Amino acid sequence: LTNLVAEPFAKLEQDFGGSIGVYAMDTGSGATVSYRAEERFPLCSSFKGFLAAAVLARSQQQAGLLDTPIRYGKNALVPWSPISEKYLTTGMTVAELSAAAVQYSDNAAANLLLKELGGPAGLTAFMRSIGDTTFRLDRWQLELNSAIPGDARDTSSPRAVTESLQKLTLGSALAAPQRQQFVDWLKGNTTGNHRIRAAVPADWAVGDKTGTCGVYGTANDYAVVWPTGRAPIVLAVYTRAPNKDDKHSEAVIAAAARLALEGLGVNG
């Protein structure tokens, strides 16, 4: 059921000048599309989706975690903190920080939440707890986006990303209220309109989380997609390229998503 229909991913990544990794799962039939799916790619900001899921998992054991107000100093505001910068003088709840990390990729919010979970090893531990043996977060923010060729720090694979995303959004890794909250945050993402969403018809529901490291042509998106009248699709698209100055491409991510949907026989 893997790659029943071949798609021209090699030509796409060659035109891009780098490597594209794709894993897509039809959760109804179990059919998959897989291209470089077990290779490691930098997570970049895409770790923040799993971070929010880890917070939700903790909230199952800590009632009122999500409503806890968190105050922070100006030293917490790092570049690209578009939401948390507007609440510096007031604080934000854990739930608000989680929403900002997912939907705006807010860096200060993600750092505050990572600290709460016990740092990179704490998030990695959460992923191990759902059965993901590939994911690793190693560094704190900014540093973790170095995207160095061959460096396994702060990486996962498209396959493990998709498998974990399925468990968290559709499976049993979260309790049902927390699962729907995670789905709702992903559905409200604002940063992915030119990536997987650009391949998804407007009348289908979709949630996603993006990442862009800013070097080595490295960017990504993962998503759950609900085509009407059939089971949902879970997919991940990650890119990298050999040279530090190589640029990422949103168009290549959308094109790879289109090829994945075509490979699954999803009319869209």
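Here chain A follows Swiss-Prot, giving residues 25-292 in order.
How was it done? The header gives X-ray crystallography, 1.2 Å.
Backbone N, Cα and C define each Cβ position, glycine as well.
What Swiss-Prot annotates here:
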type	residues	note
BINDING	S69, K72, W104, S129, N131, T234, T236	beta-lactam binding site
ACT_SITE	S69	active site, nucleophile
MUTAGEN	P103 to R	Increases catalytic efficiency about 40-fold with respect to ceftazidime and reduces catalytic efficiency about 10-fold with respect to nitrocefin; when associated with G-239
ACT_SITE	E167	active site, proton acceptor
MUTAGEN	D178 to N	Reduces thermal stability of protein
MUTAGEN	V239 to G	Increases catalytic efficiency about 40-fold with respect to ceftazidime and reduces catalytic efficiency about 10-fold with respect to nitrocefin; when associated with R-103
Test of understanding: give the count of other CB atoms lying within 10 angstroms of the CB of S129 (beta-lactam binding site).
26
Cβ-centroid neighbourhood (8 Å) of the beta-lactam site, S69, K72, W104, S129, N131, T234, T236 excluded:
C68, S70, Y128, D130, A134, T215, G235
What kind of secondary structure is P103 (mutagenesis position) part of, going by DSSP in three states?
coil
Using the alpha carbons only, what distance in Å do you get between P103 (mutagenesis position) and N131 (beta-lactam binding site) once rounded?
7
Quick one: Cα separation, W104 (beta-lactam binding site) versus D178 (mutagenesis position), in Å?
19
Quick one: of the recorded positions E167, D178, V239, which has its CA closest to the CA of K72 (beta-lactam binding site)?
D178
Let me know the DSSP-derived helix, strand or coil state of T236 (beta-lactam binding site), please.
strand
